[PDB]
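> Here it is, the structure, as structure tokens.
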Amino acid sequence: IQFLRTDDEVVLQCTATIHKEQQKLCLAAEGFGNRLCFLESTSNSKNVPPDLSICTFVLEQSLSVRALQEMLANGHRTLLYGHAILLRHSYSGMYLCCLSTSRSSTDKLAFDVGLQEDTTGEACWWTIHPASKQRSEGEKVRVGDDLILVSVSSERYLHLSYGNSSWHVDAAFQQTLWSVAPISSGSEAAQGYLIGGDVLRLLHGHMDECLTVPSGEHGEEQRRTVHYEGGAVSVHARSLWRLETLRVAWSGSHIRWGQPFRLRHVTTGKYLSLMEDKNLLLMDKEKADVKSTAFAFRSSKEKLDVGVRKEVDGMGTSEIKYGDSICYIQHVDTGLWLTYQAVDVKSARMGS
Amino acid sequence: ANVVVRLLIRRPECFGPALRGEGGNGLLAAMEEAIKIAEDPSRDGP
Amino acid sequence: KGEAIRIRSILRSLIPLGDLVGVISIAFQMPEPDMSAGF
């Protein structure tokens, strides 16, 4: 029932039936190093999490085709069918567009989609059209509605061109239902409160001990180790942890206490998993099971609440602040709690 | 012209199968196959 | 006009140029009369 406004991060999802199996795929793009776009399996997240950081897109502007043409000649607005929307990548900062190059020689009539830096020209904007008979032009868009994206210059639909091994999105003349899932509606997110889908660092109140991993001085086998450090490591890049929410809708909502989420190390790309045979380690997305990677934040040390909440459709309530907040990490399976130790021998303790 | 082009590009099967689609290469091979069929009377109506 | 440019680009992507010249170059036979129901 919520109407898509402007300056809100969304996700372009769609359905794909291959091998008599249905799957949910969102439109993602690396941006830095690769301009062309690809797909990310948003479904099947219990075993492998998707890359929402590159899957989300934000609506920069929302103008009609005629106002857009007048712009070519020369707050938070709502989204209506028939407008010429503008999609900007969240992380890469570039803008989704329709490239004039053809990579797949099979569809000799389609184009390739990708990201571009400049917003000039009518080769970057996209128009939304109704996909079902129950809706028509001129109506307000709501959450969960299936729409059709059409290029302005290319005049080609955002088609999900099926291939043997190339699941690539093209700008073809075959309509494809692109469902839109919100992430962050741009509500009154007060500066300092915790927002989901964000990367942060964890310090101590009286010890400023940051949760880090060994640097590139040794190999990945050493870098998989997790420990505490201090000093200049607080401003380094190997001390950043991203909180990925399980649900793909409203993933950038306000983090509430006790909900599961994955910890990702953006420096190496591995997820913080816990194998009870040892301490916690870093395992990649291919084997990052939700029962071993999903952690939660509590306000106390007790285990009073486990099976309480499952999902809340909304932006959420501002609960956790960045300034003054004492959270406690807790696992969904074992329910252990963090503790600092003195495993370091007295041989070279003061220096290391 | 604009509206007919729109309709013809939205419905790709209006063109020949040997010219448009993931099958036949293009108009060249299409017309060469057509000439071959015209020369070989085994592909007509007796 | 830009719409004309887009339509021309669509037509060019539909029908290539080498295709056109290859189909033009067939050198039809010129005949004893023959049939005009062929190429």
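Since chain A takes its numbers from Swiss-Prot, the residues it shows come out as 11-84, 109-386.
Each residue, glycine too, has its Cβ placed from N, Cα and C.
Among the features that Swiss-Prot reports, domain 'MIR 1' is placed at A:110-165. Swiss-Prot lists A:172-217 with the feature domain 'MIR 2', giving sequence analysis as the kind of evidence. Marked as domain 'MIR 3' by Swiss-Prot on the basis of sequence analysis: A:225-280. According to Swiss-Prot, the domain 'MIR 4' annotation covers A:286-343, on the basis of sequence analysis. According to Swiss-Prot, the mutagenesis experiment A:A77 to V carries this note: No change to global protein fold or protein stability. Alters local protein folding. Quoted from Swiss-Prot, the note on the mutagenesis of A:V186 to M is: No change to global protein fold or protein stability. Alters local protein folding.
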> So if I measure Cβ to Cβ from A:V186 (mutagenesis position) and keep only same-chain residues at least 6 apart in sequence, which ones fall under 8 Å?
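The list for A:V186 (mutagenesis position) reads A:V75, A:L78, A:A118, A:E156, A:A157, A:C158, A:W159, A:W160, A:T161, given in order along the sequence.
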> Other than its own, how many Cβ atoms are within 10 Å of the Cβ belonging to A:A77 (mutagenesis position)?
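Counting Cβ neighbours of A:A77 (mutagenesis position) within 10 Å gives 13.
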> How many helix, strand and coil residues does the domain 'MIR 2' (A:172-217) contain under DSSP?
0 helix, 24 strand, 22 coil
> Could you count the residues of the domain 'MIR 1' (A:110-165) that DSSP puts in helix, in strand and in coil?
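Within the domain 'MIR 1' (A:110-165) the tally stands at 0 helix, 25 strand, 31 coil.
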